[PDB]
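What follows is one structure encoded as structure tokens, with my remarks underneath.
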Amino acid sequence: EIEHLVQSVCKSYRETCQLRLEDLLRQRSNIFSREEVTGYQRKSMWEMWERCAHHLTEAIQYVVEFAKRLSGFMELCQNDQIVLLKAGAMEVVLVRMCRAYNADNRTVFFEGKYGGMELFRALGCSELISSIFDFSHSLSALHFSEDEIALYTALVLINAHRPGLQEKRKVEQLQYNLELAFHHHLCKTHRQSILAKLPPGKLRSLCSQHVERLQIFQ
Ligand SMILES: CNC(=O)[C@@H]1CCCN1C(=O)c1ccc(Cl)c(COc2cccc3c(C(F)(F)F)cc(C)nc23)c1Cl
């Protein structure tokens, strides 16, 4: 039953999102002072990367837990479970941060409060931080429901075209099932128009430039 899988994806998503959606929205009034922004900008590139690296690592463990709890995934061979997570975990982290993004004031939720891209200046990757805000702004524009983002992030993960898959049929099958679920659920709710406004490799290319940098922080 497609309906079991849908309820499973939504359950796991509800249980594995690091921050509650009510808490992010209640916190949108809480914005970093220019003093606080100065404090972050003053930090060494080493310090800012270590502290962001730490946050990213923690987030990936929530995507790992999201994958493990969503049944059909645990039935794939361990090799394929590893290939899909390493290929998609960060892309899933990126999609998720659009919930912690306020398009009203181009702010993202970060270590307790909200701030703009100028907070991350010490990373010395303004291009990349701009890519991340732009992508979050585009995604916020869809006004996803929790169910829509749960099902979308499941398809970000269950992708039969990832290189290095052993049982490429068993992944196609799960992906095809998630597609039927997602397409049916959008069509039944007249939400099918958002499929045009979804990014293409654009999740892949976004982080390519800077990602293997994280290995020397851990
Ligand atoms: C408690 N946890 C949190 O609040 C969450 C976890 C995910 C977002 N987050 C942050 O604290 C956080 C919030 C906003 C931003 Cl802009 C950032 C910094 O983001 C990144 C900086 C460097 C590299 C990043 C890269 C790449 F791929 F480049 F590593 C990729 C992604 C997607 N984000 C990068 C971070 Cl680390």
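In order, the residues displayed for chain A correspond to 269-468, 470-487 in Swiss-Prot numbering, which applies throughout.
The backbone N, Cα and C atoms fix where each Cβ goes, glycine too.
DSSP assigns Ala327 (mutagenesis position) to a helical segment in the three-state reduction. Every protein chain shown contributes to the tally, and the Cβ of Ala327 (mutagenesis position) ends up with 18 other Cβ atoms within 10 Å. In Swiss-Prot, a mutagenesis experiment is listed as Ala327 to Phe, annotated with the note Completely abolishes transcriptional activity.
Experimental mutagenesis is annotated in Swiss-Prot for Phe378 to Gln, with the remark: Completely abolishes transcriptional activity. A sphere of 10 angstroms centred on the C-beta of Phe378 (mutagenesis position) encloses 17 other C-beta atoms.
If you draw a 10 Å sphere around the CB of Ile397 (mutagenesis position), it holds 19 other CB atoms from the protein chains shown. Under its mutagenesis annotations, Swiss-Prot gives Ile397 to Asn the following note: Nearly abolishes transcriptional activity.
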Secondary structure at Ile397 (mutagenesis position), reduced by DSSP to three states: helix
